[PDB]
Structure formats: C-alpha cells, structure tokens
Amino acid sequence: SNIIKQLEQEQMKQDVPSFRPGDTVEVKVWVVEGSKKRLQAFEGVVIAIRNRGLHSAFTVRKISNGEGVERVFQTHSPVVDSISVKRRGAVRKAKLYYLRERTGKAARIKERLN
Amino acid sequence: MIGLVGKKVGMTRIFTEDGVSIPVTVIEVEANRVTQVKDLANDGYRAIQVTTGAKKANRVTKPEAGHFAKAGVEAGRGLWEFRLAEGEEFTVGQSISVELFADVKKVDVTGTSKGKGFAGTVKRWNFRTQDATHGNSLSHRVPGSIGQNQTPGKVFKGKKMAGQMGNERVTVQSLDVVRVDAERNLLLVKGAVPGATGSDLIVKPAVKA
Amino acid sequence: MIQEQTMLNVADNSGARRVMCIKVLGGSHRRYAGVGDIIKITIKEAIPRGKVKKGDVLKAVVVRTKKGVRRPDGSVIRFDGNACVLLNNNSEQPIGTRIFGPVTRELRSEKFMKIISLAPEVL
Amino acid sequence: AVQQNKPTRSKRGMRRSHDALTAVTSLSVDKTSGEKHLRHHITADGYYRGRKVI
Amino acid sequence: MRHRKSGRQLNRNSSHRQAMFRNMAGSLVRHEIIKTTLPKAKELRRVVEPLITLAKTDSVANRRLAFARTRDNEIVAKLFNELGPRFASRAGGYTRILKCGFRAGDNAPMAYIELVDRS
RNA sequence: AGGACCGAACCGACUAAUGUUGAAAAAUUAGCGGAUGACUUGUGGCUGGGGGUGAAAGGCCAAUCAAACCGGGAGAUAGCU
RNA sequence: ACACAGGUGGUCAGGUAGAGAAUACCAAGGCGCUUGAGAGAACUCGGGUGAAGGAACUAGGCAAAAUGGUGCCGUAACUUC
RNA sequence: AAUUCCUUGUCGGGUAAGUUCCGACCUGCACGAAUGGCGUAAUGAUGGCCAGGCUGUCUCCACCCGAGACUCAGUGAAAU
RNA sequence: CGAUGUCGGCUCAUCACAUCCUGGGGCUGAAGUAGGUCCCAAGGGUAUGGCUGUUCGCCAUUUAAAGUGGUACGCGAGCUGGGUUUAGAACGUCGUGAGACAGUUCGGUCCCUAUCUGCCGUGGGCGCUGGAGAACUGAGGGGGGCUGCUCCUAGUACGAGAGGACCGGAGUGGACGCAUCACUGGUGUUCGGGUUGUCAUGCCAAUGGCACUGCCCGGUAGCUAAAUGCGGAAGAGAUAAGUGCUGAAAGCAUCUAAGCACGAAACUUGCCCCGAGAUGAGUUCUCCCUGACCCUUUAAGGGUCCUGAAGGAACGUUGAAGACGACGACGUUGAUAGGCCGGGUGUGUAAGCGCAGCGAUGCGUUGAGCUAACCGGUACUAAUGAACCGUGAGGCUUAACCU
Ligand SMILES: [Mg+2]
Ligand SMILES: [Mg+2]
Ligand SMILES: [Mg+2]
Ligand SMILES: [Mg+2]
Ligand SMILES: [Mg+2]
Ligand SMILES: [Mg+2]
Ligand SMILES: [Mg+2]
Ligand SMILES: [Mg+2]
Ligand SMILES: [Mg+2]
Ligand SMILES: [Mg+2]
Ligand SMILES: [Mg+2]
Ligand SMILES: [Mg+2]
Ligand SMILES: [Mg+2]
Ligand SMILES: [Mg+2]
Ligand SMILES: [Mg+2]
Ligand SMILES: [Mg+2]
Ligand SMILES: [Mg+2]
Ligand SMILES: [Mg+2]
Ligand SMILES: [Mg+2]
Ligand SMILES: [Mg+2]
Ligand SMILES: [Mg+2]
Ligand SMILES: [Mg+2]
Ligand SMILES: [Mg+2]
Ligand SMILES: [Mg+2]
Ligand SMILES: [Mg+2]
Ligand SMILES: [Mg+2]
Ligand SMILES: [Mg+2]
Ligand SMILES: [Mg+2]
Ligand SMILES: [Mg+2]
Ligand SMILES: [Mg+2]
Ligand SMILES: [Mg+2]
Ligand SMILES: [Mg+2]
Ligand SMILES: [Mg+2]
Ligand SMILES: [Mg+2]
Ligand SMILES: [Mg+2]
Ligand SMILES: [Mg+2]
Ligand SMILES: [Mg+2]
Ligand SMILES: [Mg+2]
Ligand SMILES: [Mg+2]
Ligand SMILES: [Mg+2]
Ligand SMILES: [Mg+2]
Ligand SMILES: [Mg+2]
Ligand SMILES: [Mg+2]
Ligand SMILES: [Mg+2]
Ligand SMILES: [Mg+2]
Ligand SMILES: [Mg+2]
Ligand SMILES: [Mg+2]
Ligand SMILES: [Mg+2]
Ligand SMILES: [Mg+2]
Ligand SMILES: [Mg+2]
Ligand SMILES: [Mg+2]
Ligand SMILES: [Mg+2]
Ligand SMILES: [Mg+2]
Ligand SMILES: [Mg+2]
Ligand SMILES: [Mg+2]
Ligand SMILES: [Mg+2]
Ligand SMILES: [Mg+2]
Ligand SMILES: [Mg+2]
Ligand SMILES: [Mg+2]
Ligand SMILES: [Mg+2]
Ligand SMILES: [Mg+2]
Ligand SMILES: [Mg+2]
Ligand SMILES: [Mg+2]
Ligand SMILES: [Mg+2]
Ligand SMILES: [Mg+2]
Ligand SMILES: [Mg+2]
Ligand SMILES: [Mg+2]
Ligand SMILES: [Mg+2]
Ligand SMILES: [Mg+2]
Ligand SMILES: [Mg+2]
Ligand SMILES: [Mg+2]
Ligand SMILES: [Mg+2]
Ligand SMILES: [Mg+2]
Ligand SMILES: [Mg+2]
Ligand SMILES: [Mg+2]
Ligand SMILES: [Mg+2]
Ligand SMILES: [Mg+2]
Ligand SMILES: [Mg+2]
Ligand SMILES: [Mg+2]
Ligand SMILES: [Mg+2]
Ligand SMILES: [Mg+2]
Ligand SMILES: [Mg+2]
Ligand SMILES: [Mg+2]
C-alpha cells in the first residue's frame, strides 16, 4: 500500500552501509543512564540479516568473557548510531547457525579478498 | 461524541527521538458527511446518520439513490449512525472534516472480528486438554463432562461448547493516538485494532478515558 | 523465563556451580522469571570448599537467560547459558564477592546496586 | 444410541419437509443454432455464443 | 484454517499432485484441447501457461528447465518450435475453459480446456 | 566344543495404539523372545467319556469342558416364575 | 457362510552396492487391490517439525525421543576361572 | 522381610521434602533346617528404587501433509 | 435383583453461607503496629511438589487465601484400571483334608454411530394485512467486577524507648480474558541448496523419480504465543449492620412512633455484546405500480388479454466469509479470481563457455539464477442477449381538518 510506503520512507535512514553474512561488525549503541547519554561499542560476527525495509534487522554474536552473547538489532532505529564493517568473510550460506554450538579454533570464517 | 468511520489498511511502527518502537496502525478516514439528522419530534432520539466511501452507479439501487439525491452527496458505501448529546448545532449538507480527533488524547475503536470458523472446545473457551498418553483412548481433546446426575439431569443454559469463533462486533478502548494526517487522510493509533485489514471500523472519542 | 526444575549455572565465586530452581516467588500461580526476580534454589554441586555446602536452601536472582531480555526498541539480547547469582535469605544481597560473565542493564535499581559494580560488562 | 419409541409418519414427513429439490429455473438459448442449453454451458451440438468448437 | 492460502489439494498426496499434472500438461500441449473435470482444469491453468511464458524466450538453459518441468523430448521441441511464437504478443492467458455438463458413472462435472488457437 | 552369543526363514506371542453390529466370533502396523536344539514341520498309524492325553493351567479332545457330540427312557421331575 | 487386510508343505534364485535369502532401487515378469467427484470445520486414526525448561506428568519414563556398523587403543568391583 | 497386626515400628544414608528402596537393631502378634535354612558368579519379554543421556509425557499445546468424518452422484444395512 | 458400574485421580461446573481472602461498622484486658471475638456481607479469587492405590495426613515451599458442604460421598452411552473384585501362584496362620482369611504381595479384555428432552452454533417457510431495499429505538437477556508491592504524606501522629500508621495520591508486576502479527520466534511435505544408494532420459555433463519431504540445512504470506496493545474502573440512586439530628408516648434520657442525614466489592445503574417471531410483532427517511372487461361467489368472490416495474432468487468469477447453507465483492459501463510485465522477498554465484591443474576443485561473466499465497499494475482467458419470480391504489368500523 502507498499509504504504508508513504510513511515507511519518512522514518528510514540513508546512512546504512552494506554487508554480507559472516563478518565482524562494530556497532555504536547510545545508552542512557542518569543524565548522561553515552556510546557503547559492540563487536562480533553477524550470522542473520533480515531485509524488510523499515523492519530490517541483523544478529551479532560474540564470546564475551565466556558467556556467549547474541543480540539482534533494529537497523533503522535511533538506538544505533553507526555501523562499520571490520573484516569481511566468505561463507556459502546466509543463516550461519552452526556458529552457535561451536567455539574456539574450529568456529572460524575464512577471509574474503577483492 | 460524533464518531467517524475508517478502514484499516496496514500495521507499521512510529519511532521516537529516543528509540521507543511504538506499535501503531493506519485507519484511513476520508471526510465523512452528514446524511440524516434526527431528533425526538422527528424520530424519537437525537442522533446523526452518515456515510463515506464510494459505490458504483449501476449497483446503487433505486431506494438508496433517492436517499442520496435527497441530500446531495456522492455515492458512498455504508450507512452508520452515531448517538449524540445536547449542546450542538448541526445541518445535513455540511461534511465532517477529518480533524475532529485533533485534540483528543484517548479514543475508542469498535469493529468486526476475524472469522475463525467452527472452532473447538480447546480453542475458543480455553479448555485444558487431557492426557495424550498413559492409557487414554479417544478422548484427547473432547470437553469431558458437562452436567451432573439426575438432579438436574440436564445440561444447563449458559454452558460453553464448540461454535463459531468471534466474527462479531468487538470493542477496544482508551487507545493512544499519536498523529493525524491532513495530507493523505490517516489516523495513527497505537496497538492492534480489531478485524482484518480491508474492513471498516467505527472510531470515536473514548467513553471514559 | 525460568520455571521450576530449571538447572542453572552459578555466575559468582560462592562455590556452587550447578543449582536447581524449586520455586518462583512473588505472586500466585506464577510460571516465569527473567531478570530482576528472586527465585528460590537448592545447591547441587559445590567446589571442594566454599561458603555454601551441598543441600542448602537459599534465594537467588536470575541474571542471564537464554530466552533473552527485550529492550524498548524491540531488540532482544540473548545469552548461551541459563545462569543466576546467589543471594541471602535475610539480606537479599549476595554471598560471594566476584561476579563472572556479563550482566544486563535492565537489572540496575537500588535493591540491586551491588551486582552492577563487580560485573565486568553491564550489557 | 438406541431409541425408546417408534415415531410416526408425521415426524417422518416433518423431517422430510426440507428435501425440496427445485429444477432448473430457466434455460437459455443460442444465437446461431438455437437450442435450449444450460446457462453457462456448451450445447450437446458444441455451440457456445456463436462459436462451433467441436 | 485456510485463510489467504493458495493451491488445491484435490484428494491426492503430493507425490501424486505433480505426477498427474505432468501427464495432463503432457497431453494438453500435445492435443491443444482436452476433456477433464473442472477443478482439475481450473488449476491446470497456471501449470501449463507459465510453462509457455517461459518458452516464449528461447535459450539453451530453458531447454533444460522445461525438460525438468515435463521430462518429454517431444514436448520440449514442440513447445519451443510451434507453441512458442504463436502467442508471442499476449500478456498471458493461453487457455480457455468451456463447461460440458456432467459425466456418466460418477456425476463428475467436466470441462473442455483449450488453447485459443485452433483456426 | 556348545541344551553358546548378535541375527533373516521358521516357531512363539511381552507391552502400547487401532478396534470392539470391525477386513478377523482373537487379527493388522511399529517394537519383542528363541532361532543345530528338551527345537520347528509335511505325511500316515495308535488312545478313548468316569475313560484317553497332560514339561500340570482342571488345560485340551472338531469355533463346545469340574465330565464332550448324537439317538433313546423322556412329554425325566419342579412346592418355583 | 463374504470375489475375506486370516492360514496352508515342496521346487528355481538376475543386476549395483551389501558379511548375507536383511535392507534401498531395479530388469525378466506381473498389478493399480470393482464406488466416485469435490470443499480444505470441530474431532478421531496414522505421521513429520518445534523456541525456554527437561519426568515438575503419572500408579508407574506407559508411549515417544535417543543409542546403534567396521578397525584400533582401552575395560571396575565380584567369581563357579 | 513375598511372612510384622498395633505401624508411616526405631536409627542412619539417599531427597529441599521420601507410608515404597538399601544398611542395622529384635519387643519375631504368627521364619527355621529336604511342603527345606542361609548364601552366591552368570541369566530372566521378571518384582521394587535412584542416576547420566533423551525428548510434547507434562507447565502450554501451535502448525503442517495424508486416510475418515461435512456436500453432490450410484448401491444401501443393523441394535431397538 | 427379567441388573440402577462402586473409591480416588484427569476434564468441566453450579448453587448453598455456618465467609479463608478482600468490603463497612460496634466491643476489647484496643496507645500505634498487629490481633482477639461475635454482627452485616457469597460479587469476585482460592499452591505447584515428595511419599504411598488413596480423599485426608505428614513434610518441603509460596500467597491476600490455600474455606466448609450437597449435587447417585457430581460426572466410566466422556477418559483412566493402581485400589477392592473372577480364573493362576506363594508366605504367614487355621483345618487331617477339599480350601478359606477388610492379612499380604506379582500378573490380570472397561462395549455403543444419538431416536427424544436438554445445550452451543448455523439456517429455510410463513406472519408481522398493500410488496420490496436499508439504517435503528430497546422491555428483557448475557458475559465483566480480583488482588500484591514499592514510592509521596512521613519516619508525621501515637509511643518512654523499641517500633510505626489512618486518610488520600503516583508507579510496576502475576493469575484470568479480549483482540491482532509491525517487532522476537514457531510451523512453512506448494519456495532455493547440499547430500548419499540405485535405475532409466543412447552417452559425458545436466535434470527427474523412488527409500517416513530418503537425511538435512534455510524460508515468503497465512495460521499461531512464549511475542505487545486494552480491560477489572470513576460516578448516581435507594439499601443490610452501625453512628446520627429533632422529639412525645412516659412533662425527664429515647436513631422512631411523624419526619430529616450518612452508610460496602452484595442491589439497580454506569462499561460492553447477540438484541421487534417484544404476537404488547414497533419506530423510521426513502423508490415503484393511476389497464379493459364480462361471469354469480352480488363483491374481501372465479377467469381471457397488453400488463411482469421497484426488487430478489438462480447461473458464472470468487474472497483475510465458510461443514452444507448463510454473509460480502465483481458481472464488459468492470480488476472478482487465475494469467503477464516491472518490483519485492526467500535461497545463495545456476547451465553454458575460456583459463588453472595429475584431479577432486576454484576463479571470470556473477549477488547471477530460480521465486508459493505477498504490495502497487495490464482486458490476453474466464465472468452471455435474455429468460424466470414479485403486480395494477390496499379490508372494515369509528374519530378529526378540508373542499
Ligand atoms: Mg475467516
Ligand atoms: Mg494435565
Ligand atoms: Mg483401544
Ligand atoms: Mg490416541
Ligand atoms: Mg424401560
Ligand atoms: Mg487468494
Ligand atoms: Mg503357544
Ligand atoms: Mg499375554
Ligand atoms: Mg507383528
Ligand atoms: Mg539369536
Ligand atoms: Mg542360540
Ligand atoms: Mg462321561
Ligand atoms: Mg475347545
Ligand atoms: Mg457326570
Ligand atoms: Mg421313567
Ligand atoms: Mg418337560
Ligand atoms: Mg413331569
Ligand atoms: Mg476384489
Ligand atoms: Mg477396494
Ligand atoms: Mg474419496
Ligand atoms: Mg484437516
Ligand atoms: Mg519429531
Ligand atoms: Mg521442545
Ligand atoms: Mg530447529
Ligand atoms: Mg512425580
Ligand atoms: Mg519405552
Ligand atoms: Mg522410535
Ligand atoms: Mg521386601
Ligand atoms: Mg509374619
Ligand atoms: Mg502391614
Ligand atoms: Mg527414612
Ligand atoms: Mg533392611
Ligand atoms: Mg515355610
Ligand atoms: Mg519337613
Ligand atoms: Mg526363558
Ligand atoms: Mg524421583
Ligand atoms: Mg479406508
Ligand atoms: Mg461418509
Ligand atoms: Mg448419499
Ligand atoms: Mg429392566
Ligand atoms: Mg442391583
Ligand atoms: Mg452470617
Ligand atoms: Mg474483630
Ligand atoms: Mg455470588
Ligand atoms: Mg463464589
Ligand atoms: Mg454489582
Ligand atoms: Mg502431581
Ligand atoms: Mg514415589
Ligand atoms: Mg494433598
Ligand atoms: Mg453424598
Ligand atoms: Mg452425602
Ligand atoms: Mg464430595
Ligand atoms: Mg461418585
Ligand atoms: Mg456417566
Ligand atoms: Mg470416576
Ligand atoms: Mg488390578
Ligand atoms: Mg441425527
Ligand atoms: Mg440432531
Ligand atoms: Mg432467517
Ligand atoms: Mg445485570
Ligand atoms: Mg508473526
Ligand atoms: Mg507483513
Ligand atoms: Mg521445514
Ligand atoms: Mg539418483
Ligand atoms: Mg552423470
Ligand atoms: Mg521409479
Ligand atoms: Mg515418496
Ligand atoms: Mg527462521
Ligand atoms: Mg511466518
Ligand atoms: Mg442516599
Ligand atoms: Mg426527650
Ligand atoms: Mg435521644
Ligand atoms: Mg474492586
Ligand atoms: Mg460500583
Ligand atoms: Mg483495472
Ligand atoms: Mg489477472
Ligand atoms: Mg515479477
Ligand atoms: Mg538472497
Ligand atoms: Mg540447482
Ligand atoms: Mg556455473
Ligand atoms: Mg567475484
Ligand atoms: Mg540469485
Ligand atoms: Mg493485485
């Protein structure tokens, strides 16, 4: 509907970069506490991207301190400030969920050239 | 107060300066128009009857087209009626603008439901099902027992069993309006108003807020 | 989303490393507890010597759920282990003094301002 | 699932009342071969609204 | 419940509901009109006509794709030689249903399904 | 070498779901036990109602068992419906 | 008693895998099992999948899930070796 | 204890909790020595109990594909 | 006794009030806090486990509360069969024995399509007295009502301290319900891929069949809840216990006899739903028919002819409506479905070609190819000119304006 997609192009942003599955993503989330509002990083592989225009998302996974953390985002939301790629890889899938039960040396993704 | 009639088209979300993801929905509301004004001496009660939308010429019927041209309006699609109170001045030819909700914080929305067919006893009234194992034979989902023995010796009136699920008029109240649209004739209300999309709902200021 | 008979890992230094929930508290017929709740646990497998032995009965708090917490923006935060932090039946504040792993931001309040100082990552 | 009386012809007809099969209300006619085929159906000849199909 | 769905079950399983429509689509392109029942011929529609919309644009790979659709060496050559260019201007709709009453031993409401071209 | 083991034919029938005017007046589908031995099986012959046969449950003896099936005394007798 | 998802002894033994008369697809050969065409409800029979927890179910892990082959390293109390 | 009524006898492990289980006491209502005592490696489609693995058994049931049940056409029963 | 299946669990309740919680008042050996005990109050709510066949019971642990009872100690034409209960077997004990024993362990077939009353849903005929298309007024009915805790007042009053409120406000959660799917996920044998074993398409490549989708990994729209929005109200009236005001009977005290005021989740409303088959059959703005006659039924009667309109039914395309009916949209003036172009979305560099290499394989064209329902589009296909039903001023009495 063009009554949906007339207001689903006002809320969106034009400052989102491009990434495939299987790469490390640096995400700067804004965080409130008290009166200060300040940035906080996030860094891990991304294993699930969902493309729904305004409703798009992805999932970042990192083994922080032993307790493995997954976290989905809302791509066109004002809680994310900026997103950067850091090292892009080459997986032949696009829902990497075998990187859930797998830790350490054998849970790698090899580098992508070009 | 003077209600209006909309059509629910989709569901989306308005974001904030902070990052709240407010659920919201878009009921398109064109400018409704007064069709028949009643009062006590004319009919028996003060009210207003209106109609918005569009209907084809070769399927508006000769009873309806006479009522249309008796007023002077276009070929709308419905006929809805709103009760009223005193302290108002009204005519018939004037059409109601879409900005009547532009100063009310909490509204009410009534409409139809969805049609879930001939339902079940585990599905409509939430009867907890029984053992799917452990000896039990051919009674996994039945509603069990329904009456006593011999005194009454009958199934009481008011019992709940299988039947048609919903598909009637339901009401959600006190909802949150966030934004109007003078440009493309919308109402953005927070939540999930009843009925499937492609249906027409009756919106009003909330009766108690 | 922790119910009865849920086997939890222990986040802190207080000797236990495998506990089992037995009740959830704070309202009748309750089924689920996420962060910020006070479940009641036994203790099933301690270390050789620690502050609490096997078979104690003492309250706790769930700090890291695999079902995840849900932010205002709809974003979820999920973990990879159901784990809790021990407590004390008469003080509602912990027994050990070092908290491993990260804990979530949605726990901070002046009932629980002591597990947000030790935790190395308030997520 | 066992009856206790023998009911009557009155109740049998009262159930059999709603069996009211009606016939076709009216047929319809061609414009190049002229028979009374069914409405929205081909003829036995093979005609439909002018065309002779097979 | 069945809300907003598609497809039709037609009282056969789904190792049957492709192996039947292979033979039906292997006969319709052969004889350009056949006599079969009405739910089997209202939904043979979109099984035969995208097979012709694909065959409109000749290639080498489509001679394997429609070979996967049909498994008949005769019908792939005829579908890409004759029935390709003969409808190379319409925006679809290469079929037409004509109701032909009922049937003898089962009261099966039949139909005549055809291409638009016989004359 | 085995009154050996895992396992198809073959023999048996432990549990559960189907079904109990069902496809069958005792079966079918997924599982089970034995499976060169005190085994299983085709043919023929032997035993006989107070008697036969029994690795013993009053079991089985022509879909019938604490005394079979058929004819006769017998139209047994009945304080009971 | 049915043109019965029942039962009944012997003879012959093809390919590619496979320990093999098991099993999966096949050729030689045979059949689609004598009612159908539709719509895609409650419910029931037969089944595949499942987020968090993992026997809290119940008389009972009943049913279901799981393990599952060949080769090598290794293997506890107890004992009639 | 397959035999024990007063009984959920009495104590200790097992469990947060254990009328059943395993180990001791003997006040054994009414075990006991070929209608046998006590013991025991292996074995049992055996009785009773706990543990790891596993999951719709369950908290809590949701969806999916098939043979029925609902509609139209032919044949057409039964208990009462 | 020519048979009404019995205890306990599972599934569904409904009423009773001698009331467990929550609501309002009086007494206290009641300072506050918490309690004692009767009086009014039944709207609403009422634990998950261990153990035995068990209601109970004991124990572990919550909550505001873990109420008491009848209903064939509710409920086997609804479901387990463990208990007591058939056939086998054994121990104690009894009898010489056959076998017994509210003593005990072990294993032990729970049958049925609803005719009728009943109950939840969906429908056709007729009436509502001219006939049809709609929107409504609502006498009655029916679901709904719960409660925790933290914070303000205030560490106030009370109290020696220790402790620690009334009365009003602000927030957040569980149980129970109503919807919807945008967000997080679940299914997705109709959409992509990998992969084994085997036979064929002559063959190499390439694709398809079968073994639970052969085993898997992903997954669109829809259906769904664990996913997130809303509800329980506030107010008005007369009320139960109780406190009153004025005041005689009885010159004084007296809530009572006259009268006047207050009073709680119970009551009527207020919130919401199907709601004129309310026969007491309604109200209500609209559109259509303004022809001739003869026959005895002498007029509310039967028939021949142009008349057959309003409007509905039937038929075809069908749907976020659906068992079949029914409800809703479209019917060449028109997007109602299937098709088709451009897109989206899902999977993840298709085949073919050239290079590299012993070959598995990678690399380039290449984020390419295929694409279910999905949002905005296109008359190529399918929805036929008609025919069929419904009629021609509405019966009588009595009242009122008017020619
Ligand atoms: Mg529906
Ligand atoms: Mg249950
Ligand atoms: Mg059975
Ligand atoms: Mg079953
Ligand atoms: Mg009788
Ligand atoms: Mg559709
Ligand atoms: Mg035998
Ligand atoms: Mg047996
Ligand atoms: Mg078998
Ligand atoms: Mg063997
Ligand atoms: Mg052997
Ligand atoms: Mg004899
Ligand atoms: Mg016999
Ligand atoms: Mg005798
Ligand atoms: Mg004699
Ligand atoms: Mg006699
Ligand atoms: Mg005699
Ligand atoms: Mg036959
Ligand atoms: Mg047959
Ligand atoms: Mg059939
Ligand atoms: Mg179905
Ligand atoms: Mg499964
Ligand atoms: Mg699961
Ligand atoms: Mg999965
Ligand atoms: Mg248990
Ligand atoms: Mg089992
Ligand atoms: Mg299995
Ligand atoms: Mg014993
Ligand atoms: Mg004894
Ligand atoms: Mg005893
Ligand atoms: Mg003990
Ligand atoms: Mg002992
Ligand atoms: Mg003895
Ligand atoms: Mg002796
Ligand atoms: Mg044996
Ligand atoms: Mg246990
Ligand atoms: Mg069958
Ligand atoms: Mg049938
Ligand atoms: Mg029939
Ligand atoms: Mg009788
Ligand atoms: Mg009796
Ligand atoms: Mg009382
Ligand atoms: Mg008191
Ligand atoms: Mg009540
Ligand atoms: Mg009550
Ligand atoms: Mg009330
Ligand atoms: Mg229990
Ligand atoms: Mg037990
Ligand atoms: Mg109890
Ligand atoms: Mg009783
Ligand atoms: Mg009684
Ligand atoms: Mg009782
Ligand atoms: Mg009873
Ligand atoms: Mg009964
Ligand atoms: Mg019972
Ligand atoms: Mg028994
Ligand atoms: Mg019937
Ligand atoms: Mg009936
Ligand atoms: Mg009707
Ligand atoms: Mg009421
Ligand atoms: Mg969803
Ligand atoms: Mg959507
Ligand atoms: Mg799948
Ligand atoms: Mg193959
Ligand atoms: Mg090949
Ligand atoms: Mg084949
Ligand atoms: Mg298959
Ligand atoms: Mg997914
Ligand atoms: Mg989905
Ligand atoms: Mg009053
Ligand atoms: Mg006085
Ligand atoms: Mg006085
Ligand atoms: Mg209240
Ligand atoms: Mg009130
Ligand atoms: Mg159009
Ligand atoms: Mg189209
Ligand atoms: Mg396209
Ligand atoms: Mg993609
Ligand atoms: Mg491919
Ligand atoms: Mg390629
Ligand atoms: Mg490249
Ligand atoms: Mg691609
Ligand atoms: Mg469209």
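Heads up, the Cβ atoms here are built off N, Cα and C, so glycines get one too.
In Swiss-Prot, a published mutagenesis experiment is listed as C:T97 to A, annotated Reduced RsfS binding. Neighbour density for C:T97 (mutagenesis position): within 10 A of its CB lie 11 other CB atoms from the protein chains shown. DSSP assigns C:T97 (mutagenesis position) to coil, not to a helix or a strand.
Among the mutagenesis results in Swiss-Prot, C:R98 to A has the note: Reduced RsfS binding. The residue drawn here is the original one. For C:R98 (mutagenesis position), the same-chain residues 6+ apart in sequence whose C-beta sits under 8 angstroms from its C-beta are C:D12, C:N13, C:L118.
Looking at Swiss-Prot, you'll find the mutagenesis C:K114 to A noted as follows: Reduced RsfS binding. Long-range Cβ proximity for C:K114 (mutagenesis position), meaning a same-chain Cβ under 8 A and a gap of 6 or more residues, is found for C:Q93, C:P94.
Same-chain residues at least 6 positions away in sequence with a Cβ under 8 Å from that of C:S117 (mutagenesis position) are not found in this chain. In Swiss-Prot, the entry for mutagenesis C:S117 to A states: No change in RsfS binding. The structure shown retains the original residue.
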